[PDB]
Amino acid sequence: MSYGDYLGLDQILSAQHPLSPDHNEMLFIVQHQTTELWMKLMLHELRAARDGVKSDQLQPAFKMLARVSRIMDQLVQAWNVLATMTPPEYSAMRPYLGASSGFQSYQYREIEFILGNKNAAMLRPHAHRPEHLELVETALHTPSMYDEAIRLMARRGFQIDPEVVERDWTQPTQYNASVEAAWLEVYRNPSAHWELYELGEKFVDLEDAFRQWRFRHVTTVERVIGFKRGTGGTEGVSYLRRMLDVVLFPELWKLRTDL
Amino acid sequence: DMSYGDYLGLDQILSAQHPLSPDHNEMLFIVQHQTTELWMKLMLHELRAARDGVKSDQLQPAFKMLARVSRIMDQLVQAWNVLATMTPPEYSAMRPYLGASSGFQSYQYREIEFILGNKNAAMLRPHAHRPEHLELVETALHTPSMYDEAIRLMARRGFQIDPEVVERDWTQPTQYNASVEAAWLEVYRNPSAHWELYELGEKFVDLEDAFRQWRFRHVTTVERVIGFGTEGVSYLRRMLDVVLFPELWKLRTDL
Amino acid sequence: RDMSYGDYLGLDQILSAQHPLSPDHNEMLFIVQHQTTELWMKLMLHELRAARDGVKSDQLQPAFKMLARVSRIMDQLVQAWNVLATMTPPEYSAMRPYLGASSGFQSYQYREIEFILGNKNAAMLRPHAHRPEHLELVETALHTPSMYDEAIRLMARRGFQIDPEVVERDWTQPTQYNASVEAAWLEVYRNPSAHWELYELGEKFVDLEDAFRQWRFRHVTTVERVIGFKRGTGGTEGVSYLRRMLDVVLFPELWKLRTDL
Amino acid sequence: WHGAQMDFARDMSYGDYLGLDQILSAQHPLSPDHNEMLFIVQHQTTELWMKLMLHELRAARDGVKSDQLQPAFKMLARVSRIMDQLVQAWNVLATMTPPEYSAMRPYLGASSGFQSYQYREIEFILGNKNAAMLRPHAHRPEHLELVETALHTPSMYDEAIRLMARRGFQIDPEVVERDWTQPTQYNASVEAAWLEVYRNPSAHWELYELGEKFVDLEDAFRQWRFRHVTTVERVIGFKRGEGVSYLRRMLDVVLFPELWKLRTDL
Ligand code: HEM
Ligand code: HEM
Ligand code: HEM
Ligand code: HEM
């Protein structure tokens, strides 16, 4: 094998096709593609970590999660590159781009799903692509990594309501008081439940990082296209601002008030 | 209409990952290289336009592109943190399946080396079996580097530059030249009279520095995975002594 | 000069300024995290004041270099939160009883920073009334045209028709949107080659605001992960107060112009 | 303004609590140059972080020696975050150009970083013991005390070797107990033990994670050493002839040698 052959560089390096004649489009493309590639790896690591939670093998899953942390670090910092795109540069390419939409990233949606941000409406963008629909549908129906953590807590003897241990996995993650009581006992007695303590903090980290990514995205988008006002709640910067209110692991955050 | 994945070629880029081993960690090894190569693509794109801005004496937009190149280098130097999470056993399990493919074979990396003036004709060899890469690398070899172009722009601004450095065999390593340093010194000693050149000088130093860091992270991560003169970590260690823009660094002591 | 390392850097003071009040191991982090940030803020003020003087005596190229320095500083300040993020709620709970009413609300350097960036607020002088020396720095800072005010004035000196009422005004009032100022910026961004320094300058400002939003957002996220929606030692609503200050725009016309482009 | 306490005539404020009169009045430029503030602040912030780093390393080492590894891992995680700040910091000082430095140089005198006792305590805790490095601190008996206690105390790595021995690994006794003033050097029995650990990570997860935390620590420290020489070289250049050549030599420091060797023998 050559380097290029083993790495698939014939494909990786022939997928940059600028629609406009503008110098700054290569940036626009490469920034998305690098992100998509890292997401592929994040998905691979998260799914393995979830399998470790499932099988009570937390130590290797912690390692996987740490790797996800360092991947997320790349992704948040990446915005530093796109931030060198200016409004005039983007408006030069704009007319050539068409309706495309990060909304159509099926990898990003599977990440949200794996993190418990379930939404069956988010299947629609993928309906024309039965292979993508399948991936996102199956993830919608699979218990989230947080669902698995709650299940693990109950398999460690914490009295969690059965309706959050087994439920319709296609529904959004909603605060449950028995789950906060369990995390409270963990954080009040860390040396008695060190692994759950550590687990809790790795979830908070993952949420923290993802929040940062959400914020850096909407900030960068705004600095390139603005806050297009009065254009719907469904898309644009208005939508991306609402995405800042997403809570992934609710009782891990609430517990801080109640400690 | 054109979809997100149609525009971004996700069909290609997202099915180009082909692990040879059963090891869970091979995906990392692959995606690390791929994301880096992608970024190198954009870096090339940006450096070539910056070089054109130097040769046309339009430095303002060139500076903006170089600033962008720096942000990409920041990404590339930090990436190493992700690979750092591969432990030797992990890479040990993949290794039997890799075959003696090497980073020597990255033509994009070699073009970056060349545009930066680190010219070396022996380096075309790994690319002989692929006419498209061989062309790109050969052309780059014969093309004056961004440094060469900066030197020539100092000549056109009226600095006395040795004729033999304005026009030269361009397949030749970049080499210390005393008149070039004297021009750079005049620039640094009087920054307000030569602001653009002062700023450009510093962009070069930044770039070389950021490249040194990448050099160092690479060899250190390689060592922490497979452990410690022809080829190997020893080769990577010698790479640390590469000097790209000799007289900008020399000028520090003579200032 | 045969004065030593420590003597030159004042390490006797720097390195005996740590005074943990609780028995908790994690309090040194709480202290050093603030201290390092405050030190970097001093440097930042130092650079922003100079960069502002550059703007106002029309020496933009040095001021650009200085703002690039502020930007490298902001980058440290924003990544710094990764350190504090290693603090857990029980760790913080253990030192909280010993802390009293001290809170970053009473940072005077932070206020100077907001002021120089045009987020003027007279109410913000009171937490400093007990130290007449800080009072005076902050009060003078309130009264001084911001770096953004100086950019607007610069634009007027370059021939852009800016309303006199924003070329000269009561400087203690916070920044408010002005249509003539957006028109000025729009012309610059539509004709970048014809106005490159202004174009570069506008982007410096946006970078600055961007970095500052990041810092504010990392702050409030870190605070929530440590104390949730508990009220702040400073007496404020805590996280909800901090989320509100995320809402403030420093340089309105530079953001608004992106939609009108 | 939002229920915030305004009045601090009686109460302990932020500045009281943090000793900010101490911190914020310790900057005394000697040249009239704009850029000296940077030179000073850069060092001071690194010294501050270095203090916290000692605080956490000492506590981490305590957990190593009481076989309480979990808390130690968390401390070591924090030290890694601190080290990231310290490696990235060089981005700021990189903005200083030779002419800016040259202007303040005449005013500095013989202030060596050799004279940072905190930095020497970190080298020492990490096993880079060198008695000749107490010299710079002889004029300051409390600094000298700190540094020489450190020289005499077993390094964090020594304590890990020691813990492996308490955990049943055959370690040469002449490495479990040792002249702690002596530089750390390669012991085959120690590599043997790490090799057992890495070939069987699931049997020895805690040591496996510990080993990698040492390697992380050393790697980040290497990065700091590289960014240091590089930033120094771009400000004052490389005199061939202490010096930039001293700093180049430092790149050859190895702290945890059998953890690096074991990659080749795995
Ligand atoms: C200047 C460049 C960019 C612009 C103008 C932009 C704009 C937008 C907008 C307006 C949305 C809201 C949905 C919509 O209205 O279609 C969105 C969503 C999204 N974008 Fe970006 N974006 C940019 C860069 C990127 C990059 C580099 C990525 C990397 C993959 C990305 C990934 C996503 C994802 C994954 C979503 C869905 C988020 C959610 O549903 O919460 N975008 N983008
Ligand atoms: C643990 C994983 C890695 C190992 C073990 C490794 C090993 C090596 C070694 C030993 C060399 C020296 C030449 C040779 O003998 O083949 C080399 C060169 C090179 N590697 Fe890596 N490497 C790794 C990761 C990476 C990554 C992620 C990249 C990113 C693209 C990369 C890019 C390169 C390049 C561009 C060269 C040529 C450098 C030059 O000529 O100065 N390597 N690699
Ligand atoms: C995990 C530790 C921290 C906690 C729990 C925390 C909490 C808070 C809270 C609740 C406030 C609101 C005012 C109040 O009610 O007191 C505040 C304000 C503030 N804090 Fe923090 N903080 C932390 C770390 C830091 C650090 C490291 C800095 C660096 C200097 C900092 C700087 C500030 C500033 C400047 C304000 C006033 C901001 C404004 O009024 O817009 N904080 N902090
Ligand atoms: C442009 C600024 C700097 C210059 C020119 C510089 C130069 C040097 C040089 C030449 C040495 C070798 C010993 C000697 O000959 O005195 C040294 C050592 C040292 N410096 Fe730097 N330095 C700079 C910035 C810094 C900063 C910001 C720090 C942060 C604290 C630092 C920390 C140290 C330490 C701890 C040593 C001893 C290293 C060892 O023994 O391995 N230096 N410095």
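Just so it is clear, chain C uses Swiss-Prot numbers, and the residues here are 39-299, in order.
Every residue gets a Cβ built from N, Cα and C, even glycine.
According to Swiss-Prot, the protein has these features:
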MUTAGEN   C:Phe68 to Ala  Abolishes catalytic activity
BINDING   C:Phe68, C:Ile69, C:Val70, C:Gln71, C:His72, C:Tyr130, C:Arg134, C:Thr271  substrate binding site
MUTAGEN   C:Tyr130 to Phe  15-fold increase in catalytic activity
MUTAGEN   C:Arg134 to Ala  Abolishes catalytic activity
BINDING   C:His257  heme binding site
MUTAGEN   C:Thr271 to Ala  Abolishes catalytic activity
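Swiss-Prot feature annotations superimposed on the structure.
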| residue | record | Cβ contacts under 8 Å, 6 or more apart |
| --- | --- | --- |
| C:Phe68 | mutagenesis position | C:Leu122, C:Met125, C:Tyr130, C:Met133 |
| C:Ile69 | substrate binding site | C:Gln56, C:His57, C:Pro58 |
| C:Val70 | substrate binding site | C:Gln56 |
| C:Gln71 | substrate binding site | C:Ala118, C:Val121, C:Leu122 |
| C:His72 | substrate binding site | C:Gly142 |
| C:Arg134 | mutagenesis position | C:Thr271 |
| C:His257 | heme binding site | C:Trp119, C:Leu280 |
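The least crowded of the mutagenesis positions C:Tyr130, C:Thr271, judged by other CB atoms within 10 A of its own CB, is C:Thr271. Applying an under-8 Å Cβ distance to chain D, the binding-site residues C:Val70, C:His72, C:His257 reduce to C:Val70, C:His72. DSSP assigns C:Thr271 (mutagenesis position) to coil, not to a helix or a strand. When the recorded positions C:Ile69, C:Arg134, C:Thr271 are checked against ligand 3, C:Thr271 have a Cβ within less than 6 Å of one of its atoms.
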